[PDB]
Amino acid sequence: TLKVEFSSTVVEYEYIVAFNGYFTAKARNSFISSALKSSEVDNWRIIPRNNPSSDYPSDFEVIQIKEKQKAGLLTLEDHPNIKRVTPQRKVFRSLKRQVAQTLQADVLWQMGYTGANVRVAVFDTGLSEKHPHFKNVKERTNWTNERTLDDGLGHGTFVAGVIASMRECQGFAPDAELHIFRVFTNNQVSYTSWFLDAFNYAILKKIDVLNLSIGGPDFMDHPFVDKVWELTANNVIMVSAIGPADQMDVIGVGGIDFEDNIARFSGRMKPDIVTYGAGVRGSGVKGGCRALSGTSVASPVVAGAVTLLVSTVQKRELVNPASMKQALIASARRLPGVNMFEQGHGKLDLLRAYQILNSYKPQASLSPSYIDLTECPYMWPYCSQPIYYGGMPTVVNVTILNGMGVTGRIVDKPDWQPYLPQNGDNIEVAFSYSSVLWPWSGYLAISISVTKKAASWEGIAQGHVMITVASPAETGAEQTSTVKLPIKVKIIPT
Ligand SMILES: *[C@@H]1O[C@H](CO)[C@@H](O)[C@H](O)[C@H]1NC(C)=O
């Protein structure tokens, strides 16, 4: 029903000038003008910005250069304060049941959890001023060149309705504090500078949950991805569709239907989880209800679910991107017969997600939480064949989720411990892994190879890895959480 493609381009002569910090407008201008005094390039100008972030010191600047760009950007990059210069990009988002009760958000509503005092933000095409399905819109800041805060196609209205609503289409969280970020034009066009200014204002606003519908391989570039990491690092639980989502720090979301099938519009394992994204209903542009089926649809489903889950939690101190991701995956109900690269840890379960989140203790975790190369079809393609000595190492890139801190570290070299009675000693596994873990997460890549004594052997070798993640005290002593990763493999003669 609804298809979300993308395309991007670079706009000639315009550059994002990322700074080594957060500067006032004149400081940015003076750094750039000195760096262009050392240089021989004269034909340059700052292309200034009019929006709610213009009233704030910034960590970037948009400039034009037409005469000689290589010398200009090389000289600017060589400026001390100027971290990086990257071209401006132009993206084009091609848009082509009581679900909260079908997930039993009634039971949470019944307890008195509705989304109160949770700032969720929609990075979409806006929300009309006089929509009756909402009660707590706080602001409708704009970031486009179009002079409208309202929604001209609805997608933003549909997303906001699913997250929050009180009418013929019920939203997951009625009492959420809504923040509308019109980052797309009524033609679905945006710019990296628009997104960067909007992300900066989202950081200033301190928005707990962000539903993000921006993708494309080129557009998620160095300033973009860095700003995403900085939001997640500022405790911005981000939710996006896989179609940022496929990054380490964002809750990626896939889409099933109401019969728990994988829909026809549906490395490390992503999505994290799935939920309903076919036949879902949400608010109309001025009013009414409408149903949409597509990949983008489950993302607001999970975003609403997360907003409600955040309201569920007594002490908000414990809610971060990693702990929320951990709950979505631990509570997840596995779909029988779906591999890990379509469903992640299992379709969303709002009530058991609420249960884990209610009992959750700060700790590190792995995704996948175990290795079993003989578990077809979940662990596919690793079960397409067993590991035979003389073959390339089996490499599994494991996400670490450090719910103990935005910064943490592997304390030492992760230890592979084979079971002797189960002849785990017939494999060796090496670790090539990111050392420091930021933000809220890291990675651990494991390269499994059979040993020499079992070149002519057939059977199941087993063992575990004993990793340890440390991160400073967030409450002192480091916060340490050792995590066993069971490993099970079937070996054969070469
Ligand atoms: C694991 O994933 C990360 C992505 O964050 C990547 O940079 C790294 O190279 C991967 N490791 C291996 C061994 O592929």
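Chain A residue numbers are taken from Swiss-Prot; in order, the displayed residues are 42-137, 191-337, 349-371, 385-593, 598-616.
Using the three backbone atoms N, Cα and C, a Cβ is placed for every residue, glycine included.
Annotated active site, charge relay system per Swiss-Prot: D218, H249, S414, in sequence order. Mutagenesis annotation in Swiss-Prot: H249 to A, described as Abolishes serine protease activity; the structure shown retains the original residue. The mutagenesis experiment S414 to A is recorded by Swiss-Prot, whose note states: Abolishes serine protease activity. Does not promote FAM20C kinase activity.
Gap check: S371 and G385 flank 13 missing residues, and their CA atoms are separated by 18 Å. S414 (mutagenesis position) sits 10 Å from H249 (mutagenesis position), counting Cα to Cα.
Gap of 53 unmodelled residues flanked by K137 and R191; Cα separation 23 Å.
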